[PDB]
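> Dumping the structure here so I can ask a few things about it.
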Amino acid sequence: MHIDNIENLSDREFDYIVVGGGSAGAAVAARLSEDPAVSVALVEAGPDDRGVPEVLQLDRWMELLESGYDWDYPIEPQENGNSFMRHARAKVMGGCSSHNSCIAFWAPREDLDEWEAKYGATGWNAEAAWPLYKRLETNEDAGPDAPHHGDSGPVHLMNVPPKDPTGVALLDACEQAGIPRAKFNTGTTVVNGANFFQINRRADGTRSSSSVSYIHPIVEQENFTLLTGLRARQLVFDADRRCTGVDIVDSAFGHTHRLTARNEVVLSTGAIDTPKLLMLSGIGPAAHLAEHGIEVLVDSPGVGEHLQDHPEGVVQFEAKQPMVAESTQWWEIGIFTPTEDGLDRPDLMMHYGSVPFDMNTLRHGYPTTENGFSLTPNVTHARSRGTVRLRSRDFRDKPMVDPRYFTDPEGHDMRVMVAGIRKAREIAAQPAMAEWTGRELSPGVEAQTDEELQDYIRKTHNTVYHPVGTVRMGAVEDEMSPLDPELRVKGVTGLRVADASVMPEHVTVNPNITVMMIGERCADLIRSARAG
Ligand SMILES: *Cc1cc2c(cc1C)nc1c(=O)[nH]c(=O)nc-1n2C[C@H](O)[C@H](O)[C@H](O)COP(=O)(O)OP(=O)(O)OC[C@H]1O[C@@H](n2cnc3c(N)ncnc32)[C@H](O)[C@@H]1O
């Protein structure tokens, strides 16, 4: 059952409590609940999404940013980036799989195999992931000549039909620039290729969010309790350092209530909120906790460290003809291309949007339009590393999020981004786009030198909205990895984390489907542990 008033819940004890109903957390709770002998609670600070058309209808997703469904995290001042940038994060069942543009990718096998081979995370490789991406999806390309794909899973993946004539022309321009059309999600990584995306959307226009796909079917299930509108303020531990449950706060008076777990708590509040909850709960860098008056239960110095993202630039053009008035999600094409030789994954990706994107350019005086399109280059393995830290001991205060954009010492991220703006220009200038590409509105053709393009990037960049890696998994003996390879929080028992916080290195592509696969894997790890 769904409980949106804690006063109506009499028994506050469960076998498992999953905190955060987002991409991973919805997957973990649904899968755990498939054993009818265990009880599962899923606790989510935002509201239920059932019946909320602006969340459910994918083509409305742009309206959600900065609304009441967005926690809206500003960043710390940036040494070499855009201090006005905001990390939008959904506050609603489904988490960010409920606010995003549903671009759906399997991660490159080369990214996943490196989690075990290079970063110490035993058992995390493409062998472990592939059957889980298969189990979670119902893909339109499934069939016996593509046996890796799922045809039965709860998350529906479909091909964006090629209806936007500007997008067809842009892919024709990609081909003229030496970037062929490529099929996505075949299991073979695309290093140089472009196409319309696969999106996790249902045939009726509803986003196949983790809440739509995993939770809506099971709300009334006997052993399942969904609690919305309830915000966790700390995890609690007995004198054995065993996690016994979570303290949550209601929206009426801000009273604190305890939910208790007999077996395990899984924390899935995402890459910004998870490290903050662990630190509030005494698990984090000792001197940082002591400076906020928090008693250190585990000195765990990698909590909040290693923050990674896909930083993003934009090139905006005025369109020479009326742009499409309807769309699946307004950002229907992706282009991958390598900026140097010898790579087995592309270092550069770009999105094509059939809209302008002036959120960061208008304040610096760049001209804008109501009829244009955008190309957004992003660095796929940015080398910069940032932090999520407590702003105070009060759980109500937003944390300090400092991605340290464009600070890596070799200057890789700024180099790939400058190459990305040039590449976007070269694509838009091909003869197949000649009836569409009008004047370049940002940065504008006056910006030509590396220095002019770097200044533009520093002032106007955004994010593809993909923060990961702040509570990473790694080797049992690696003290900078807060989790072991079974996603258990080191130094306590009964506590795992499953969300985008766990990645030891960013993936090449948009990460949502991989985060759901992390939730699927966490459920399998728990169910195996329960058997013993
Ligand atoms: C924001 C965003 C993300 C995004 C995107 C567009 C935007 C605007 N476009 C994407 C796309 O088209 N394709 C893609 O592959 N990824 C895209 N992204 C990112 C992807 O959505 C995110 O990386 C992914 O969803 C993260 O999943 P994860 O499970 O790590 O985190 P979450 O969905 O944010 O879920 C966390 C939940 O926890 C709740 N919460 C947070 N704090 C609390 C407390 N204290 N108590 C209880 N609940 C809490 C959140 O409300 C959220 O529901």
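For this deposited structure, the header notes the method as X-ray crystallography, 2.0 Å.
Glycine residues also receive a Cβ, built from the backbone N, Cα and C atoms like all the rest.
What Swiss-Prot records for this protein is below:
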{"type": "BINDING", "residues": "23-24, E44, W71, 90-92, 96-103, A232, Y465, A500, 510-512", "note": "FAD binding site"}
{"type": "MUTAGEN", "residues": "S101 to A", "note": "Increased efficiencies in the oxidative half-reactions and decreased efficiencies in the reductive half-reactions"}
{"type": "MUTAGEN", "residues": "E312 to Q", "note": "Reduces affinity for choline 500-fold"}
{"type": "MUTAGEN", "residues": "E312 to D", "note": "Reduces catalytic efficiency 230-fold"}
{"type": "MUTAGEN", "residues": "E312 to A", "note": "Abolishes enzymatic activity"}
{"type": "MUTAGEN", "residues": "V464 to A", "note": "Results in a 2-fold decrease in the limiting rate constant for flavin reduction. Has no effect on substrate binding"}
{"type": "ACT_SITE", "residues": "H466", "note": "active site, proton acceptor"}
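For the listed features, I'd like the structural context: burial, neighbours, distances.
In the three-state DSSP assignment, the secondary structure recorded for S98 (FAD binding site) is helix. Listed in sequence order, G22, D49, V55, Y69, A90, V92, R207, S209, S211 are the same-chain residues at least 6 apart in sequence whose CB falls under 8 Å from the CB of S98 (FAD binding site).
Using a 10 Å Cβ-Cβ cutoff, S101 (mutagenesis position) registers 24 neighbours.
DSSP assigns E312 (mutagenesis position) to a strand segment in the three-state reduction. Close to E312 (mutagenesis position) in the fold, though at least 6 residues off in sequence, lie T376, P377, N378, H461, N462, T463, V464, each with a CB less than 8 Å from its CB.
According to its DSSP assignment, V464 (mutagenesis position) is coil.
Note: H466 (active site, proton acceptor) has non-local neighbours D309, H310, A500, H506, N510, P511, i.e. same-chain residues 6+ apart with C-beta under 8 A of its own C-beta.
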> Are there residues of the same chain, six or more positions away from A232 (FAD binding site), whose CB falls under 8 angstroms from its CB, and which are they?
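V19, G20, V43, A45, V246, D247, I248, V249, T269, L277 - these are the non-local Cβ neighbours of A232 (FAD binding site), listed in sequence order.
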> Please list, in sequence order, those recorded positions from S23, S101, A232, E312, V464 with the Cβ less than 6 Å from ligand 1.
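From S23, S101, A232, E312, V464, counting a Cβ under 6 Å from ligand 1 as near, the near ones are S23, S101, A232.
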> Kindly assign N510 (FAD binding site) to one of the three DSSP-derived states: helix, strand or coil.
coil
> Which is it, of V92, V464: the one of these recorded positions whose Cβ has the most other Cβ atoms within 10 Å?
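Answer returned by the neighbour count: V92.
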> Radius 10 Å, atoms counted are CB only; among the binding-site residues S23, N510, which position scores highest?
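Top count of Cβ atoms within 10 Å goes to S23.
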> Inside 10 Å of the Cβ of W71 (FAD binding site), count up the other Cβ atoms and send me the figure.
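A count of 16.
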> Take the C-alpha atoms of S23 (FAD binding site) and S101 (mutagenesis position) and report the distance between them in angstrom, rounded.
13
